[PDB]
Structure formats: structure tokens, C-alpha cells
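S.K.: There's a structure below that I have some questions on.
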Amino acid sequence: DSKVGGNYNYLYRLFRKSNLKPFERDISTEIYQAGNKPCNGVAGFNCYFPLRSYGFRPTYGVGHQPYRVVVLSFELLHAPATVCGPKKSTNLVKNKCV
Amino acid sequence: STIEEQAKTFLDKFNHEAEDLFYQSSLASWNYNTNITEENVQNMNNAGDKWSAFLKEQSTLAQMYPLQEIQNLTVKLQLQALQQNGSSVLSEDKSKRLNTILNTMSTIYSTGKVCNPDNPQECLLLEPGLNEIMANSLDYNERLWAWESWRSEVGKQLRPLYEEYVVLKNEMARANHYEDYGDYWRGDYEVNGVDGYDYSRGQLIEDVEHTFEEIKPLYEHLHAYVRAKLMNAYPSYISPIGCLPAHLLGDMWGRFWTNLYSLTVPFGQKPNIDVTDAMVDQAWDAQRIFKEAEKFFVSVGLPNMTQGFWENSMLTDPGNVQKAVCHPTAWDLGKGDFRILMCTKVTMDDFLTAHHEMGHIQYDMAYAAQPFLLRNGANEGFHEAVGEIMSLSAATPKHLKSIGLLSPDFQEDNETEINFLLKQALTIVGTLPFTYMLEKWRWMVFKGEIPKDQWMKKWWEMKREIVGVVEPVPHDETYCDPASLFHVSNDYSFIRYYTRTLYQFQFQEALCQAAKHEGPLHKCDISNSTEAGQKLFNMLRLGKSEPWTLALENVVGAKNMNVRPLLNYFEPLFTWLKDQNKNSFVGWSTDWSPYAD
Ligand SMILES: *[C@@H]1O[C@H](CO)[C@@H](O[C@@H]2O[C@H](CO)[C@@H](O)[C@H](O)[C@H]2NC(C)=O)[C@H](O)[C@H]1NC(C)=O
Ligand SMILES: *[C@@H]1O[C@H](CO)[C@@H](O[C@@H]2O[C@H](CO)[C@@H](O)[C@H](O)[C@H]2NC(C)=O)[C@H](O)[C@H]1NC(C)=O
Ligand SMILES: *[C@@H]1O[C@H](CO)[C@@H](O[C@@H]2O[C@H](CO)[C@@H](O)[C@H](O)[C@H]2NC(C)=O)[C@H](O)[C@H]1NC(C)=O
Ligand SMILES: *[C@@H]1O[C@H](CO)[C@@H](O[C@@H]2O[C@H](CO)[C@@H](O)[C@H](O)[C@H]2NC(C)=O)[C@H](O)[C@H]1NC(C)=O
Ligand SMILES: *[C@@H]1O[C@H](CO)[C@@H](O[C@@H]2O[C@H](CO)[C@@H](O)[C@H](O)[C@H]2NC(C)=O)[C@H](O)[C@H]1NC(C)=O
Ligand SMILES: *[C@@H]1O[C@H](CO)[C@@H](O)[C@H](O)[C@H]1NC(C)=O
């Protein structure tokens, strides 16, 4: 995922009104407002964009190279039965008390 | 919007952008330095241009936040560092005039050409040969020529430019609520309102003039010894109650007396410690020496190398014709991407330089967590200070015979120890009078005490009074001798090389008093200890986030620089010099002249 000369595709928000809610999602691009004067959607003196980009390359140290993260989450609402683990087996002998 | 968040909330953005851009610029630069081509200069100049323009725009923007409504210390310090106008407070045409005068001064210094009176066709530059003539020749006439020439052709051109340079810099500094320029330099040691750790801009002069008073008892004896020894190579040229002629010290300006070791060795038939043939007889490459340095560093309790430093760094010069300036340097491109650029040879001197550079590498590894504007030493001095103690601790015979480069039965004696100690004190305590003299002279001429028709007379009476050296030829007021020193004609501060010499031995003693050492300090090692590593690392990781007078007190325990460790390091040499001068005359009389006889 790291290409020489900067790979500016992956963004990460670093300005927001208040912290998120668990498992919630926010994709807006409304210009932040830290001061007391309303912005009217123009960057500049106190009125910045909310999205930056990781510029991943190859000559970085550990702790700055791009890591890929996946998370699994289960939840058992009300279903009688659903996807379970895999089954296994043995054989099928005959004429024996088993 | 608490009148401050508006500051921090900015600070963040700035932080990020800054770091990023800077990195782009720096990679660009390392490139050009390791692979000299014609296009790479262009590939790096525009990166530096974009970086400078971005930083000056952020500096012009940061002004809108006043500096008294801030309450948190770190954000206030970051803003105070960024909010600096620097130049560009002047009239616009005067700014271009200042750039022209600076660049013309630098050029006239760089491309100086002096030519013999017997052969004016082909002649000598400064760097190739002039230093060699002033260092290795032995005849009074040739040395006097090589000395008077460079000050008669490069000292005469620089005065009418330095005159305007002084007043321009003063008018610059006088717009930022400062009263002269020297104060704008001393402003690096300033700390305001931290309830006891404060350090006024003035008290630096007080310390300096208060710590130079305890050095003279040793410097006087060293001067007496060096003089009574130089009275052998040039018979009947020096007086036993006089000073030294400037053109007999060992280089162009008399800054390092290290080249006097050939004339003033105490025991000229007992060679010092030197691992140079034992290395090559073991087939050591450039990889092995750096592996040794990393092993030593990890032995005390510091982290390994970042595993990105063994593939990117350039430890040996490129085989084919690949012009890359061979001058060791430790790069911190940021983002945890550290590198070392140096053209290592298989010599114990490069073996010590590797330690001295990995010192800076470790010091940069430590504070990589602070905000980007606080990624430096505590002040200008701590960097090379914390660097040099590694080289001072890796050159002792103990650490050598514990690595496989000295014969196990190598028995050291007091003769070799006095030899080594004089070789050290010819460089360490030799440069301090010159350094303090030059810095005080510059502060004086900047504050306006010295009228501009009394520069050279004052400079020479100072060289007569403080350091103990006298000019060989009179010089009227069409000259300027100090403008012939690289750190003067290029607008470089020159007090760090005086605070470093003290911080060095303070750190040495403070550290290896934890390694439970018992003998004299000049054999002391910091290997295999873990308390020493912790004591050092609890200061390495602060950066600028705390006032330097706390970075000290967390290592040695004092709140200022103290010269006592230095004298405690040289006590054996001093005990010897007190005996070898039973019959000479210590000190010097400022009345003698080399021409008034
Ligand atoms: C040093 O810089 C020069 C200038 O670009 C490099 O020379 C060319 O570099 C390009 C970059 O990919 C190559 O495609 C060419 O084949 C190179 N040509 C020649 C004649 O060198 C040079 O490669 C650089 N040196 C190193 C070690 O990277
Ligand atoms: C701004 O000041 C506050 C306190 O005035 C700092 O808060 C401390 O932050 C450190 C780590 O940065 C924590 O270990 C402490 O627990 C915090 N103190 C308290 C009382 O919670 C804050 O760090 C400062 N800002 C910056 C950027 O350093
Ligand atoms: C830095 O230079 C500026 C001039 O460019 C000085 O003047 C201030 O400029 C800012 C914005 O440019 C104004 O908001 C202030 O009102 C100006 N006057 C002040 C701050 O007294 C500024 O003073 C200089 N910085 C410092 C620390 O003196
Ligand atoms: C190095 O050590 C040796 C032995 O410890 C010193 O030799 C003695 O030095 C004292 C000092 O005056 C003399 O009185 C003795 O006569 C010496 N011993 C002999 C057997 O002659 C030696 O002096 C020390 N080096 C220096 C420079 O003092
Ligand atoms: C001090 O550090 C050295 C450096 O590793 C240690 O050296 C080892 O010493 C043992 C016995 O003295 C030898 O068998 C090893 O071969 C040495 N290692 C190397 C790499 O040379 C030494 O052990 C340390 N001191 C103590 C007390 O542990
Ligand atoms: C340092 O590197 C060596 C590789 O020789 C390894 O054995 C050691 O565990 C490393 N130590 C640390 C603290 O990473």
C-alpha cells in the first residue's frame, strides 16, 4: 500500500464537534469552526478543512508505515440458530457395538 | 474557543503540515548530498523554497494570537518559538541590502587567493595547503609570511563590509524589543517564569566571566610549559616573560593547539594507545565498526537501531565515481527515519567518530514523541555535549581491551597516561580562552562600548591580556583580524563551543558516578551499567519541553554549569605540571613585543 513519492488516498479526520458513538459512522466534509465567527465555508484564518491524508512511502520507520486492521464483531439478537463453527468426523464401521 | 483552544487547535494542524513538508524537504536534501548531480540541486532548491514559504506564512499568521492569554507552558513555548519575526521587520530594500552584504562576505571569505611575492602567477587557496603550511612547516619566516598574508588580504577587504553589517544587524534586532544584537544571541539561554528555574539573559555573561576565573590556575601552567618547550625549536625568538607569537600556535587563527603535540610530547619514546594495525589484521569492514558501536550503545540500556537505518544509510563511500561530500552527519529526516552519512575508513579515529555520531542518532531517537517544534536539544549546546561523552568513554584502554583490539597483557603506566592527558588538554582547555575572548569581543563591539576607530587595538590588547598571545606585526585601523574566522564572517554564534566544554565533563562525572567507578575520572567507562543509561535517558527524551536548567539538574543535580568536574578530570596533569615548572616563570607580561627590541 506504500508507493514512492507519497500515496495520498487514505484520509483520516482530525476535527469534529464531539467524540463519536460506538459503531457509528460519519463521512461529512463540513468545514470546521473553532473560533467565534461563522465560517461560511471558506478555509483560512481559523476555519480549517477536516480531512488530512497519510502520505505513506517505503522509507519510513515502524510506527509510520501503513498497517491494515480488520475487526470481527459478533451479536446474537434473537435467532434460533445461525452460522456456527465447522464440524468434523471419523468413519462408519458396521457389525460392532459402538 | 477559550481564547486558547483557538491556539492549540491551530497548533495541531500546523504540527502535522510542518512535519510532513519538512520531511519532503529533508529527503530531497539527503539525496543531493549523497548523489551530486546537476538536476538534484533543482530537485532540492524548490522543496526548500516551499518549506521556507510555508513556514514564513505560518509565522505571519501565528501573530494573531496574543502571548499573555496562554496558560499552558508547552503551547506557549511552541508559539513563542514560531511567532519569531526573525528578519523581514526591516525596510524591504534594506533586507535585500543585508542579504547582499552577507552573501558577499561569505563569498570573499570562501574564494580567497593569496600569492607569493616571489611567484605571483600560480598560488594558494585557503583550505588546500595554507592550513598545511601553518600547521606542518617549521621555519619562522614561512609561518610569518603565511600568517601576515591572509590577514593583509582577507582582513583588509572585510572591514568596510563588517562596518555596515554591524549597524544593519543592530537595527534589525532593535525592532523586536531588543537593545542590541548580542542580546539576540544570548536569548537562547533565556527562561521566563517557571518559579525558580528562570535564567535571565544577562546572567550568562556573569557565569561565563565567573567560570573563566577558575580555569586560569591550570591554563597558566599549560602556557608556561608550552612556552618553555617552544623555546627549543626556535632558539632565542621568545622571551621567558613574554607572550607567544600568533604564528607559532598551529593554525591560521590559534584556535586549536593540537598540532603542538609533535614538539611538546612529554615522553617521546613511549607510544600511546593506537588500534590501527590490529584492526586491519582482523579484516574489519565498515559494517563491523558500526556493529561494535551499536553493541556498546545497547550494552548501557538504550534501544537498538531502527532496522531502517541499516538499509538506507551510506556507511562506505560509493565505489564508482559518485560525488558525495564526505563529511560525517546524522540525519533525522523525521518520521523515525534516521540515517548516518559518512565516508568511513578503517582507522580508530573513524571508530571514535562512529560513536560520536551514533550519539546524535540516539539523542534524536529519544525525543521523537514531542511536538514537532520541540525536536531539538535543550539549547544549542547539549547536542554535541551528549554526543562527545560516548567518544570519551570509548577511547579508554579498558573498553578497548574488552573488545579484542588490545593484547590482553597490555600494561598501561603513568607515562602513557600523562601523554594521553596532555594530548587531550592541548585541545580541550586550549580553545577556551580563545573562545571566551572572541565571544566577549563580539558582544562588546555589538553593544557599542568599543568605538569603531578602536577595534583592532582593543582586540590585540585583549589577546595580550586574556589568552596570552601577541601579534608579530603591527596593525593599524585599516585591518579587521576577527573577520578572518569562519564562524565570524558567516554570522554564526560562537559561545556554544565554550558551554559544551563544560557540559561534557559535567555529564561524564554525573553519569559514571552511577557506574560505581572509583579511580581517576580519565579512565571512567559507562559500559555494562544500567543506572547510567536510565539517568541519561531521563534527560535524552525531554527535548525542549523543559527548561535546560532542569535537564541538567536531572543528571548532575545543579542548576548551572560548573567547572569543577573539568579540573577534577585533569588533576593528574596538573600535579605533573606543578612539578615541571619549579624553575620557569608562570604567567606573562603584556609589555613584551616581537618587534620592539
Ligand atoms: C544519481 O543521480 C543521477 C541523476 O538522475 C542518476 O542517474 C539516472 O537516474 C535515473 C533515475 O531513475 C535512472 O533512470 C538513470 O538510468 C540514471 N542514469 C545514469 C547515467 O546514472 C543516478 O542513478 C543516481 N545514482 C544512484 C546511485 O541512484
Ligand atoms: C497542557 O497542560 C495540561 C495540564 O495543565 C497537561 O495535562 C497533562 O498531560 C500529561 C500528558 O501530556 C498527563 O500525563 C497529565 O496527567 C496531564 N495533567 C492532568 C492534570 O491531567 C497537558 O499535557 C498540556 N498539554 C500538552 C500538549 O502537553
Ligand atoms: C513581528 O512583526 C510585526 C510586524 O510585521 C510586529 O507588529 C505586529 O504585527 C501584528 C500582525 O502583523 C499586529 O497584529 C500587531 O498589532 C503588531 N504590533 C505588535 C504585536 O505590537 C510584531 O510586533 C512583531 N513581533 C513581535 C513579537 O514584536
Ligand atoms: C610514574 O610512577 C613511577 C613509580 O610509581 C615514578 O617513579 C618514582 O617517582 C618518584 C617521584 O619523585 C621518584 O622519587 C622515584 O625515585 C621514582 N622511582 C624510581 C625507581 O626511580 C615516576 O616518577 C612516575 N612518573 C612521574 C612523571 O612522576
Ligand atoms: C561487560 O560487557 C562485556 C561486553 O559484552 C561482557 O563481555 C563478556 O564477558 C564474558 C566474561 O567476562 C565473556 O565470556 C564474553 O565472551 C564477553 N562477551 C563479549 C561480546 O566479548 C561482560 O560480561 C560484561 N560484564 C559483566 C560483569 O557481565
Ligand atoms: C537488539 O538486536 C539484537 C540482534 O543482534 C537482538 O538480539 C536484541 O534482542 C535486540 N534488543 C532489543 C532491545 O531490541
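Chain B uses Swiss-Prot numbers throughout; the residues present, in order, are 19-615.
According to its header, this structure was worked out by electron microscopy, 3.3 Å.
For all residues, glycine too, the Cβ spot is worked out from N, Cα and C.
Summarising the annotation, Swiss-Prot assigns domain 'Peptidase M2' to B:19-607 and lists sequence analysis as the type of evidence. Under the heading of mutagenesis, Swiss-Prot lists B:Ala25 to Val and annotates it as follows: Increases slightly the interaction with RBD domain of SARS-CoV-2 spike protein. As a published mutagenesis entry, B:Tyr41 to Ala appears in Swiss-Prot alongside the note: Strongly inhibits interaction with SARS-CoV spike glycoprotein. Positions annotated as substrate binding site by Swiss-Prot, on the basis of a curator's inference: B:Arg273, B:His345, B:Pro346, B:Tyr515. Listed in Swiss-Prot is the mutagenesis experiment B:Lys353 to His, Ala or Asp, annotated as follows: Abolishes interaction with SARS-CoV spike glycoprotein. Here Swiss-Prot flags B:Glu375 as active site, proton acceptor, drawing on sequence analysis. One entry in Swiss-Prot concerns the mutagenesis experiment B:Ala386 to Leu. Its note says: Increases slightly the interaction with RBD domain of SARS-CoV-2 spike protein. In sACE2.v2.2; increases interaction with RBD domain of SARS-CoV-2 spike protein; when associated with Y-27 and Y-330. Mutagenesis annotation in Swiss-Prot: B:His505 to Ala, described as Complete loss of enzyme activity; the structure shown retains the original residue. Per Swiss-Prot, active site, proton donor is recorded for B:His505.
So where do these features actually land, and what's packed around them?
M.R.: Secondary structure from DSSP puts B:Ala25 (mutagenesis position) in a helix.
Around B:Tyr41 (mutagenesis position), the same-chain residues six or more apart in sequence whose CB sits under 8 Å from its CB are B:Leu351, B:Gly352, B:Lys353, B:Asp355, listed in sequence order.
Just so you know, the Cβ of B:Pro346 (substrate binding site) picks up 15 other Cβ atoms within 10 Å once every protein chain is counted.
The number of other Cβ atoms within 10 Å of the Cβ belonging to B:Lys353 (mutagenesis position), over all protein chains shown, comes to 22.
Around B:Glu375 (active site, proton acceptor), the same-chain residues six or more apart in sequence whose CB sits under 8 Å from its CB are B:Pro346, B:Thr347, B:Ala348, B:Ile358, B:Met360, B:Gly405, listed in sequence order. DSSP classifies B:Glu375 (active site, proton acceptor) as helix under the three-state reduction.
Within 10 Å of the C-beta atom of B:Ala386 (mutagenesis position) sit 17 other C-beta atoms, taking all shown protein chains into account.
Under the DSSP three-state reduction, B:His505 (mutagenesis position) is assigned to helix.
Less than 8 angstroms from the CB of B:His505 (mutagenesis position) sit B:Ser511, B:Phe512, each of them six or more residues away in the same chain.
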S.K.: So if I measure Cβ to Cβ from B:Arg273 (substrate binding site) and keep only same-chain residues at least 6 apart in sequence, which ones fall under 8 Å?
M.R.: B:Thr449, B:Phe452, B:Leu503
S.K.: Considering Cα atoms only, can you say which of B:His345, B:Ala386, B:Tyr515 is the nearest neighbour of B:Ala25 (mutagenesis position) among these recorded positions?
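M.R.: Nearest by Cα distance to B:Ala25 (mutagenesis position): B:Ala386.
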S.K.: If you run the three-state DSSP split on B:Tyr515 (substrate binding site), which class comes out?
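M.R.: Its secondary structure by DSSP: helix.
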S.K.: Is any of the recorded positions B:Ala25, B:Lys353, B:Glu375, B:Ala386 near chain A, in the sense of a CB under 8 A from one of its CBs, and if so which?
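M.R.: Near chain A - Cβ to Cβ under 8 Å - we find B:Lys353.
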S.K.: Identify which of the recorded positions B:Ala25, B:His345, B:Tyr515 has its Cβ surrounded by the largest number of other Cβ atoms within 10 Å, counting every protein chain shown.
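M.R.: Per the Cβ count within 10 Å, the most buried is B:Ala25.
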S.K.: Per DSSP, B:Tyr41 (mutagenesis position) is which: helix, strand or coil?
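M.R.: Once the DSSP labels are grouped into three classes, B:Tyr41 (mutagenesis position) ends up as helix.
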S.K.: At the Cα level, what's the spacing in Å between B:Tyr515 (substrate binding site) and B:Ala386 (mutagenesis position), rounded?
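M.R.: Just about 26 Å between their Cα atoms.
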